[PDB]
Amino acid sequence: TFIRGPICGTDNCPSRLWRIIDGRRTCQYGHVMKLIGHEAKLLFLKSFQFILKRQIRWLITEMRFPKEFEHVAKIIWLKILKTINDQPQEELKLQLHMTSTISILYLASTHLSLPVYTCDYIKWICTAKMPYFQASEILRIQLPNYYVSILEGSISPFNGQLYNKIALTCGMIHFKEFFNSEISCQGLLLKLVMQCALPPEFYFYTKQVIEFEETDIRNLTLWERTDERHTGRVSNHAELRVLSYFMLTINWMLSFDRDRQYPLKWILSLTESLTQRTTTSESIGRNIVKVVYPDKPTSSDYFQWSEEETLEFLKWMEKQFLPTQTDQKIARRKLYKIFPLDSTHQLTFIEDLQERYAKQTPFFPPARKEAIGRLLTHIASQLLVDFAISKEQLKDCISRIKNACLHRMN
Amino acid sequence: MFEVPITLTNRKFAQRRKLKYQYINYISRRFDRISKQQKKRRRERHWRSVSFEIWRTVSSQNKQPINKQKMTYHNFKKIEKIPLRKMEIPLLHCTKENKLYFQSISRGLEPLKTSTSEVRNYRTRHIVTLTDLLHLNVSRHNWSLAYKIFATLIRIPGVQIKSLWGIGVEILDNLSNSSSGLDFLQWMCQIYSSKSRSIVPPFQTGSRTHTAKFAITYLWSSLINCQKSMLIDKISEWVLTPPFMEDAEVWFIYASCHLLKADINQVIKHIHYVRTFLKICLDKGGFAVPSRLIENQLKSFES
Amino acid sequence: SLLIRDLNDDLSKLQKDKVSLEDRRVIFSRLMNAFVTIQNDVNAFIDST
Ligand SMILES: [Zn+2]
């Protein structure tokens, strides 16, 4: 017979009061009246490696990758794991930022010649589909705050941090003999023509300028481990040069159709079919990336979006910002439970692509340079948000490689 | 380009606040000389003020009789010369960008880039867009959508928001579902009236001395929910309930409940009642009709 | 009780050495009111009768 309370009114207990209905109250003898230190390298690399295999799970599963990728990842993460555990110091000196996760994913994908490119990764992670923006997301482990900072920090890929970290890894363990670091070029061309509404001739145009300056040899290292660089090496991440050739091609090609194959108008109609904000999975995505792109204008771009864009936005917020990070509690379960928590419309990708291909289907004088310019600058915008680089970065590259074509042409 | 409803991303802004208020201390200290630790920052930021119904201000009378120039070039650079080197010491500890900011604000130049404009996180940026769409939809009369925004928002763990007037007028104009503006307000007072800075001007406040906007507005607006009638002894029952004595505005709410209930000796007691609370409302910072007008309605009653 | 302690407070903030007579009638009116109702509440207790 228990209630614990009221100890015992006898100073050789206090032993433990139950009340009988008769009010004696009776006591038993029988009166009736934290985190690791300095080798959490091991835990660090475990949350990191665990987060990696988690992401692989999401891309074979949800992206229908091949199972071979995983082995290619154990090999690359194995090489650099072996290289950081061929390093002595108790001072950690490692940077396993998230850019390293994405860095070995892209590295492995590129060995395997899969037609995935950096912009696929940027989209995937900025749309909260592929889990990224957290340490062991809200649900795990308590580590030294020095390493939680080594994770949460350097999170952004958005100034070319991804290209720089994939080249950095490409030094950390060598691309050349160990792997095949040729990019999947021609699928990028397809991705690009379809990404505009360019007629399929430009695939072969740009493919040809490509062959003209390179003869199609494309590497992955830009490495001489440092920070320091100041010439020759704004433009040797293959992709960025591909986009540069693409832009150039459009400019040259269209401004020297002495044939007049490409109407003064169809460049405008192309610009407008490219400009018309319409709600497909893709453009909705590019809006989602526009939101976390560092520079204006792209945030003024979210300004010029429309009620349905904002709505599908809050949708993606309640879906993929459940991937958040980090008495009164039940008072907030009832408090929030005070207000209720609670023929397919928009079209697919090739549907939109088809319909603007038709919106220009009427195919069959110095201010047309204007049309060339505004088209080039819109295309540029899309590339800047999609491939997470800078205005100034891009134009540095296409400037350099444009002089790199004039030099091998003159 | 609009205010964000999140606590500002931290480190550099705080250590800049350090450099700023520390140098401020050294200059103003030597200035009073010539006129003769989190806590150091705390005292430092501390000793400083922290025909229609216009809640009028305090106009100009009973104030000083000027000053004549204190500060020539030579005299100012006298005051400035030494505290700038003292600053040279911990400037060596802060970051290069922070040091540059110290150099420029101390020249008097004002920084190009906002705290937001240089801020740098997924979940919080998403909450920013969520809350934004809430405020936008509530402005757009889109009470349905806005309601979806609100429910999805309050679901989130991430930030508490003072944003409360946003939700007061929000659920107010919403009418849609969720335990409404009054419920929110009385919640605000029940949670934040007991021991149980940057962000805070007056339109969101703490219950030591006046929590103003939301309280007085649910008060009056509830008396207008009696304008729906001709509920009152309810509104002044829970205006009777709270102790937060620096109001008087709830004294005029009270006396207004008695004038509204006075529209037989019972009606007499209500008129003597309003007569009382108008003076115990002369208790504090006055809400005044000529009030002989109030009494003139009370004589139209005395009929 | 509190209410009468207030009537008594405003009552002293007469001179009315200046001060115009009639308020004399209204102050009395308020005082009669107070006395009557306290006397009623006492009666009711000894007495609800
Ligand atoms: Zn005992």
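Just so it is clear, chain A uses Swiss-Prot numbers, and the residues here are 3-35, 94-199, 204-390, 405-420, 432-453, 469-514, in order.
Note: Cβ is positioned from N, Cα and C throughout, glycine not excepted.
Copied over from Swiss-Prot, here are the features:
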| type | residues | note |
| --- | --- | --- |
| BINDING | A:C10, A:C15, A:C29, A:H33 | Zn(2+) binding site |
| MUTAGEN | A:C29 to A | Impaired binding to Pol I |
| MUTAGEN | A:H33 to S | Impaired binding to Pol I |
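Neighbour density around each Cβ, counted as other Cβ atoms within 10 Å, peaks among the binding-site residues A:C10, A:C15 at A:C10. In this structure, the CA atom of A:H33 (mutagenesis position) is 8 Å away from the CA atom of A:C10 (Zn(2+) binding site). Sequence-distant contacts of A:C29 (mutagenesis position), defined as residues of its own chain at least six apart whose C-beta falls under 8 angstroms from its C-beta, comprise A:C10, A:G11, A:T12, A:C15, A:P16, A:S17, A:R18, A:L19, A:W20. A sphere of 10 angstroms centred on the C-beta of A:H33 (mutagenesis position) encloses 16 other C-beta atoms. In the three-state DSSP scheme, A:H33 (mutagenesis position) falls into the coil class. Taking the centre of the Cβ atoms of A:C10, A:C15, A:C29, A:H33 as the Zn(2+) site, the nearby residues of that chain (Cβ within 8 Å, site residues left out) are A:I9, A:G11, A:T12, A:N14, A:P16, A:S17, A:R18, A:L19, A:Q30, A:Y31.
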